[PDB]
Amino acid sequence: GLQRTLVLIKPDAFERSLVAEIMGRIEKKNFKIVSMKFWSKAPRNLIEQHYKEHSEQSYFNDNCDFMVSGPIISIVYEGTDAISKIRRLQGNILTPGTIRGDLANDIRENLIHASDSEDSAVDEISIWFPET
Amino acid sequence: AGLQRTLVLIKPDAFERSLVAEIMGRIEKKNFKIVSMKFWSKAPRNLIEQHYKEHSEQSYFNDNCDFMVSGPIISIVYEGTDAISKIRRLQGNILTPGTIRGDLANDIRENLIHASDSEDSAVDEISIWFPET
Amino acid sequence: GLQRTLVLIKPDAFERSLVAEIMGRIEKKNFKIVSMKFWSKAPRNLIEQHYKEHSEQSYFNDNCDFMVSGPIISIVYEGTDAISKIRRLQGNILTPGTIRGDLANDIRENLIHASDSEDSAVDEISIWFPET
Amino acid sequence: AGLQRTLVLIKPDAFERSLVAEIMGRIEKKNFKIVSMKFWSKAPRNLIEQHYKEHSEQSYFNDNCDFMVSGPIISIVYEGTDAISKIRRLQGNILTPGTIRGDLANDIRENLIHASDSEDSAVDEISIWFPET
Amino acid sequence: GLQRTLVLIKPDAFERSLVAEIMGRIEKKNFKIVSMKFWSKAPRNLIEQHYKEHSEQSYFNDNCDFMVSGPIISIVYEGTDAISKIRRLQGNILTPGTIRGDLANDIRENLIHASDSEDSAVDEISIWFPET
Amino acid sequence: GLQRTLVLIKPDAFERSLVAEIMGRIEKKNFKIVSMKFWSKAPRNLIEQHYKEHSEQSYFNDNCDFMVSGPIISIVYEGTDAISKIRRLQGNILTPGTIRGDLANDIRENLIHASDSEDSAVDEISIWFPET
Ligand SMILES: Nc1nc2c(ncn2[C@@H]2O[C@H](COP(=O)(O)OP(=O)(O)O)[C@@H](O)[C@H]2O)c(=O)[nH]1
Ligand SMILES: Nc1nc2c(ncn2[C@@H]2O[C@H](COP(=O)(O)OP(=O)(O)O)[C@@H](O)[C@H]2O)c(=O)[nH]1
Ligand SMILES: Nc1nc2c(ncn2[C@@H]2O[C@H](COP(=O)(O)OP(=O)(O)O)[C@@H](O)[C@H]2O)c(=O)[nH]1
Ligand SMILES: Nc1nc2c(ncn2[C@@H]2O[C@H](COP(=O)(O)OP(=O)(O)O)[C@@H](O)[C@H]2O)c(=O)[nH]1
Ligand SMILES: Nc1nc2c(ncn2[C@@H]2O[C@H](COP(=O)(O)OP(=O)(O)O)[C@@H](O)[C@H]2O)c(=O)[nH]1
Ligand SMILES: Nc1nc2c(ncn2[C@@H]2O[C@H](COP(=O)(O)OP(=O)(O)O)[C@@H](O)[C@H]2O)c(=O)[nH]1
Ligand SMILES: [Mg+2]
Ligand SMILES: [Mg+2]
Ligand SMILES: [Mg+2]
Ligand SMILES: [Mg+2]
Ligand SMILES: [Mg+2]
Ligand SMILES: [Mg+2]
């Protein structure tokens, strides 16, 4: 049934003026905003916590640098099967119809993050909205 | 050559959410034409039960009928090349972005649109909603 | 407060695949469909009744011919101040932002009709939906 | 040169009607940038009353406050050339197609968006919603 | 009143990925492309001729610089009352519903040029499409 | 993996006023125009070369006729993995989310051509843009 998931809108969305386009796609599939924060520049520690699973990868530092290179928005969305459904909406740069498939063409500059599972959603919401 | 007609229902949730034109527009943009169309402020329960006759022994049957009479519906006959399968693909499902249900719906009952799933289904459904053959 | 008005979607809208675009503009301003009929070809008598105020004008017959040259949809819309508001949405070919202003460029092939007053709305609804 | 900041509220009716992104998108497309933004599941009555202080003696004051706390709101500070008047023009009114209110609203209370109407108003409203100057 | 007019899509439209959005607004109003050229970087001389009337203004040189700062597209559009109608579609940064009204917020970076009169359209078409 | 690919916008796109819609989908995926030509009516020889591989098929002549039945635009697009990505964007009439999937419903009148491989892109670019 009802789930909550964490979405980040990435600095490339701001640079390319695609913020509303992305949020609109999620809004049109009937998901609701439960919490939202705007960061002119996200604190690097939050970014590093968010991507901690990748801390050993060669791209870790470079990806973190990208993620602090402009604003981000962190959003908690709520709706039926929200985690999987918003993950599907995000898609990938190979899949037309999805956010990444229609709008992105890079492995790193890919516009949006959505939690990939129940456990990561719980964790990511606590990173960005520790108040709850 | 491959011209067909199919039956589409715009469901009550489309009216509630103001997505009627959005749904019709996706079909229009794929080059399918309206042949017949009726607006129902409330569809007769009898038509709904015949439409979903194949589901009559399913647990969800009565609740789905209740939903389908909870608000207006539009019944439309569309015409074009391979209309039945093409409009079914346009309809899609709530798991497939790019489709009507995939982009716009998030429930397996409140899913905005019905489209006939076969030549047999289309003949039958068109007869139900547009008996004036 | 609440009013009802009559809209015709004209044959040029069908020809140019702008039916949903036009209906969408009205739907987005929060007006509701109360009645609707699709005519593969409108009976000429209905068209002549609809435009009876113009029966003496030089363009009368030609306009009627246009209006039976393809399908039309007749719709009764309901909402606050519906008559004036939908009239404003229709606009004219000189006014960007409006249906005619954005999408039409002809005196006759202008996509949509909307009732111009309380009296004509009453009359036009009775022409297209005599049942009520 | 002519850079300004202005305060925008996305009202509860925008959430009810799923028009939040549509409204924000129109401002984004005009090349204005978000400087600050807060989501309120329910805005404090006190902030709403200060925001509409100039209307406090009007007959519609209490009802408008009730509406403004009936659902979520988003408060946003936008920045750009001539932002105050430009975003006010984007806001428009329910009589003017091409604008947010003109295209999307049909009520003088439930009208989707507020934008500051002057430099004085903007300073005051930004202070109310983003006191952390 | 069939007419032809000259449109430039400016470098800011390319920078902001608004080329199709702009062309679409003209397309939806039923104006037809008669000829079109893409310039990765327009020859400065063409720009100087195009804005010749402004050669005495203080902004001339800076405006020319902007106009060669990225690609442009030059288009001849044809349709009824095309000069006036496409001029109106262009609008200004103060008028929502128009191209500049919805999309631009600068006096120089304003996305599109459209001929403002019969004489200037003739002149501008001769500049960008001399083969004519 | 920066690449260039050749796109044709076909006469049905002009007939149906879908030119900007099609170009917009490619623009939104962040691909850049490198060169572009508008043909009021393409020289038949260019069309015959373009579809040379089909010269033995029964549909060759009729397809060529269609391709000169109205204007076309020839475009060289540049971007990461452009050939494959724009090919995927084109899609087919069975796959919603793609250009053909959302907008076309015919085997011949299918709105757009995009190069299907490295070799064909090289070849097709040489046909429409020999100056290259
Ligand atoms: N292989 C590779 N991947 C990268 C690089 N930079 C960023 N990424 C990807 O960026 C992603 C960041 O995670 P997330 O925001 O959830 O995007 P997602 O994992 O693709 O859904 C990781 O999956 C990385 O694979 C890079 O240099 N190389
Ligand atoms: N599994 C399941 N399906 C339901 C329920 N309520 C409604 N439905 C489905 O809602 C659908 C209505 O959409 P329809 O027009 O028939 O197209 P379809 O969903 O692709 O078959 C039916 O297929 C029903 O199976 C339910 O409680 N459970
Ligand atoms: N002057 C003129 N007007 C025409 C001609 N053909 C159609 N029209 C216009 O078409 C309109 C039909 O009325 P309606 O559907 O309500 O459009 P509207 O009156 O412009 O809002 C009339 O107002 C006529 O002025 C023509 O040949 N000459
Ligand atoms: N005249 C009138 N106005 C109302 C009523 N209820 C709410 N409003 C208006 O709703 C508006 C709220 O929008 P606001 O953010 O202030 O922008 P504005 O409408 O342009 O002033 C206020 O201006 C109020 O005047 C009412 O009953 N009567
Ligand atoms: N006043 C002023 N004008 C400028 C500036 N930069 C460019 N312009 C002019 O603004 C015009 C841009 O619009 P244009 O394409 O000519 O169409 P127009 O707005 O109808 O004149 C150009 O003629 C430029 O020369 C500036 O900084 N100040
Ligand atoms: N089987 C078949 N093919 C056709 C017909 N008409 C055109 N075609 C071919 O369909 C192709 C149109 O798509 P194209 O631009 O080549 O890209 P493609 O779909 O990947 O091959 C052309 O190569 C035409 O020669 C037809 O009636 N039948
Ligand atoms: Mg992710
Ligand atoms: Mg179905
Ligand atoms: Mg009228
Ligand atoms: Mg206001
Ligand atoms: Mg100009
Ligand atoms: Mg191809």
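All residue numbers here begin at 1 and follow the chain in the order shown.
So this one's X-ray crystallography, 1.8 Å, going by the header.
Placed from the backbone N, Cα and C atoms, the Cβ positions cover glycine too.
Taken verbatim from Swiss-Prot:
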BINDING   B:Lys11, B:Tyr60, B:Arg88, B:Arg101, B:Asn111  ATP binding site
MUTAGEN   B:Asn64 to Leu (Swiss-Prot position 62)  Increased affinity for NTP and decreased affinity for dNTP
MUTAGEN   B:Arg109 to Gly (Swiss-Prot position 107)  Complete loss of affinity for pyrimidine bases
ACT_SITE  B:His114  active site, pros-phosphohistidine intermediate
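Shown on the structure are the features that Swiss-Prot records.
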residue  : record                                          : CB count, 10 Å
B:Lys11  : ATP binding site                                : 25
B:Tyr60  : ATP binding site                                : 12
B:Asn64  : mutagenesis position                            : 17
B:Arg88  : ATP binding site                                : 20
B:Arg101 : ATP binding site                                : 22
B:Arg109 : mutagenesis position                            : 13
B:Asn111 : ATP binding site                                : 19
B:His114 : active site, pros-phosphohistidine intermediate : 19
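The record assigns B:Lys11, B:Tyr60, B:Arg88, B:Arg101, B:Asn111 to the ATP binding site, and the maximum Cα to Cα distance across that set is 22 Å. Using a 10 angstroms CA-CA radius around B:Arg109 (mutagenesis position), the recorded positions that qualify from B:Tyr60, B:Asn64, B:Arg88, B:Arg101 are B:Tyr60, B:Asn64. Residue pair B:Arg101 (ATP binding site) / the residue listed as 'active site, pros-phosphohistidine intermediate' shows a Cα separation of 10 Å. Put simply, B:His114 (active site, pros-phosphohistidine intermediate) is 16 Å from B:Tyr60 (ATP binding site) when counted between their Cα atoms.
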